[PDB]
Amino acid sequence: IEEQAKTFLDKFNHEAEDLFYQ
């Protein structure tokens, strides 16, 4: 699978700027 390894970092790079507020 690539969704849980290739794009699994898309959340750590995105959510990192979204959760930085909450």
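Residues displayed in chain A correspond, in order, to Swiss-Prot positions 21-42.
Per deposition record, solution NMR.
Backbone N, Cα and C define each Cβ position, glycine as well.
Database features (Swiss-Prot):
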{"type": "MUTAGEN", "residues": "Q24 to T", "note": "Increases slightly the interaction with RBD domain of SARS-CoV-2 spike protein"}
{"type": "MUTAGEN", "residues": "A25 to V", "note": "Increases slightly the interaction with RBD domain of SARS-CoV-2 spike protein"}
{"type": "MUTAGEN", "residues": "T27 to Y", "note": "Increases slightly the interaction with RBD domain of SARS-CoV-2 spike protein. In sACE2.v2.2; increases interaction with RBD domain of SARS-CoV-2 spike protein; when associated with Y-330 and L-386"}
{"type": "MUTAGEN", "residues": "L29 to F", "note": "Increases slightly the interaction with RBD domain of SARS-CoV-2 spike protein"}
{"type": "MUTAGEN", "residues": "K31 to D", "note": "Abolishes interaction with SARS-CoV spike glycoprotein"}
{"type": "MUTAGEN", "residues": "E37 to A", "note": "No effect on interaction with SARS-CoV spike glycoprotein"}
{"type": "MUTAGEN", "residues": "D38 to A", "note": "No effect on interaction with SARS-CoV spike glycoprotein"}
{"type": "MUTAGEN", "residues": "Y41 to A", "note": "Strongly inhibits interaction with SARS-CoV spike glycoprotein"}
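This view paints the features noted in Swiss-Prot onto the structure.
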| residue | record | DSSP class |
| --- | --- | --- |
| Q24 | mutagenesis position | coil |
| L29 | mutagenesis position | coil |
| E37 | mutagenesis position | helix |
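Comparing Cβ neighbour counts within 10 Å across the mutagenesis positions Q24, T27, the minimum falls on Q24. Closest to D38 (mutagenesis position) in space, going by CA atoms and restricting to the mutagenesis positions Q24, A25, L29, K31, is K31.
If you take the C-beta of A25 (mutagenesis position) and look for same-chain residues 6 or more apart in sequence within under 8 angstroms, you find none. For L29 (mutagenesis position), applying a Cβ distance below 8 Å and a minimum sequence separation of six or more within one chain yields no residues.
Put simply, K31 (mutagenesis position) is 10 Å from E37 (mutagenesis position) when counted between their Cα atoms. For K31 (mutagenesis position) paired with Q24 (mutagenesis position), the C-alpha to C-alpha distance reads 10 Å. Each residue contributes its Cα atom, and for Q24 (mutagenesis position) and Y41 (mutagenesis position) these two points are 25 Å apart. For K31 (mutagenesis position), the Cβ neighbour count at a 10 Å cut-off comes to 11, with all displayed protein chains included.
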